[PDB]
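Chemist: Quick one: the structure is below, and I'll ask about it shortly.
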Amino acid sequence: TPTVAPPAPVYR
Amino acid sequence: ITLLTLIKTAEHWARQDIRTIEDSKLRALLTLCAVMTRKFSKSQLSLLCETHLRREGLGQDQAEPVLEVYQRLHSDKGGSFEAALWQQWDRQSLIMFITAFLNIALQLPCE
């Protein structure tokens, strides 16, 4: 029921 | 919201500095990206992800989250995933992703 986005891309 | 308007709008905003734009416009650009992702066949999403990683200098360890965004925008219904992105991601992440996508979207084969 809740929609969860993936973690945002990590720029090094 | 025609094919022609979509492409012209993407061309215009691909070339803008969006670092300081208004939230309402940033939100509309996210919608633009979602609509444009759905102009790619499922078969091209892996290529879209790879091209995004290359353009952005991102490691292969970031492949999974980038691909998930493209996949879930592609399958989105009622803007639920899109709305989650807007809510749960920080502004800088949204900006980086949107600019990346708008700059690759028109250059890649869509089928």
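Chain B residue numbers are taken from Swiss-Prot; in order, the displayed residues are 142-252.
This deposition comes from X-ray crystallography, 1.9 Å.
Every residue, even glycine, has its Cβ placed from backbone N, Cα and C.
Among the mutagenesis results in Swiss-Prot, B:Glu197 to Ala has the note: Complete loss of binding to host RBBP6 and to NP. The residue drawn here is the original one. Under its mutagenesis annotations, Swiss-Prot gives B:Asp202 to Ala the following note: No effect on binding to host RBBP6 and to NP. Experimental mutagenesis at this site is recorded by Swiss-Prot as B:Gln229 to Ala, annotated: No effect on binding to host RBBP6 and to NP. Record note (Swiss-Prot) on the mutagenesis of B:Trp230 to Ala: Complete loss of binding to host RBBP6 and to NP.
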Chemist: Out of B:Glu197, B:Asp202, which has the highest number of nearby Cβ atoms, where nearby means within 10 Å of its Cβ, if these are the mutagenesis positions?
Modeler: B:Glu197
Chemist: Between B:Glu197 (mutagenesis position) and B:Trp230 (mutagenesis position), what is the CA-CA distance rounded to a whole number of Å?
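Modeler: With distance taken Cα to Cα, B:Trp230 (mutagenesis position) is 17 Å from B:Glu197 (mutagenesis position).
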Chemist: Counting other Cβ atoms within 10 Å, pick out the least crowded of the mutagenesis positions B:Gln229, B:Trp230.
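Modeler: So among B:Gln229, B:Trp230, the mutagenesis positions given, the one with the fewest Cβ atoms within 10 Å is B:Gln229.
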Chemist: Quick check for the class: what is the C-alpha distance, in angstrom and rounded, between B:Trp230 (mutagenesis position) and B:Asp202 (mutagenesis position)?
Modeler: 19
